[PDB]
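J.: Quick one: the structure is below, and I'll ask about it shortly.
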Amino acid sequence: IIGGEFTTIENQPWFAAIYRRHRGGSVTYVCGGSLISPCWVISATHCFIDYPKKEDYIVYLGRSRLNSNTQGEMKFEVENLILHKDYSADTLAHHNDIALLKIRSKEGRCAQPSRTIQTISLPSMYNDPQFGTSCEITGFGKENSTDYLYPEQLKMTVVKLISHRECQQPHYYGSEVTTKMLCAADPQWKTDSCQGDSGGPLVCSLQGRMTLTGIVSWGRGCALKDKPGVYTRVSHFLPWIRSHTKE
Ligand SMILES: N=C(N)Nc1ccc(CC(=O)c2ccccc2)cc1
């Protein structure tokens, strides 16, 4: 996250931190995600496409720091890793960038809600906030494009939703952005998502209710003028989500 503020997991209880195990014992951060139900975490497919082996992943809930433990955190294994079959990546754009991870503790249990672990609500069919609406994003991503390390503490910032007409302008992303995506940015182009924030949630207050409206997917550079962050439009994947989470 470029700009913004450092935060704690108590203020973003649905945030899931995903790591990948490596030969030897090193565990590196891979992507963010969101808890949509006790047993399910939603993220982005571009995070796992190159290494689709569920056994090599670890999911943490209730965690505020990148490399240290947090009181109340819970560790999970991945029972099932579901990637979108029509995922694809062009020069910049990533299509159908959404994924589901069924989690389970060593005892075989799902998440137990607490002050630091809570689910986030899914949107209704084609029910997105009006453009111009302020929403928040959260992640352990880079603070500057020139950085090569990620911050140790979780961050968050607020960005505004941009219309498809504006985001499709030539100086923006032209025809690369589709109706299955959502653009969001800071009117001053000072804050934005960045490398390492992928999979994370774009949360918007829709009718007094915190709703998971987007998933960090792609964008040209970070916090550059006329180059908004692009998010997977969750409301357009409800069918896919429901069919896969059932049984
Ligand atoms: N202007 C932005 N907001 N840009 C931006 C948006 C999302 C990402 C997610 C990410 O980390 C990633 C995506 C594809 C491949 C590898 C990593 C990165 C930068």
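All residue numbers given for chain A refer to Swiss-Prot; the residues shown span 179-425 in order.
Method of determination (from the header): X-ray crystallography, 2.0 Å.
Every residue, even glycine, has its Cβ placed from backbone N, Cα and C.
Swiss-Prot lists these features:
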type     : residues      : note
ACT_SITE : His224        : active site, charge relay system
ACT_SITE : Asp275        : active site, charge relay system
ACT_SITE : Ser376        : active site, charge relay system
MUTAGEN  : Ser323 to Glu : Abolishes phosphorylation, proadhesive function and ability to induce chemotactic response; when associated with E-158
J.: Taking Cα-Cα distance, which of the recorded positions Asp275, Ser323, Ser376 are within 10 Å of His224 (active site, charge relay system)?
T.: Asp275, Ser376
J.: In the structure shown, which of the recorded positions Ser323, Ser376 has the fewest Cβ neighbours within 10 Å?
T.: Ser323
J.: Could you round the CA separation between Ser376 (active site, charge relay system) and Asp275 (active site, charge relay system) to a whole angstrom and send it over?
T.: 10
J.: Cβ neighbours within 10 Å, counted over all protein chains: which one of the active-site residues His224, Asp275 has the most?
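T.: Within the set of active-site residues, the most crowded position is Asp275.
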J.: Should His224 (active site, charge relay system) be counted as helix, strand, or coil on the basis of DSSP?
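T.: SS state of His224 (active site, charge relay system) = helix.
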J.: At the Cα level, what's the spacing in Å between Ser323 (mutagenesis position) and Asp275 (active site, charge relay system), rounded?
T.: 22
J.: List the recorded positions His224, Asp275, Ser323 whose Cβ sits under 6 Å from any atom of ligand 1, in sequence order.
T.: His224
J.: For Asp275 (active site, charge relay system), name the DSSP secondary structure in the helix/strand/coil scheme.
T.: coil
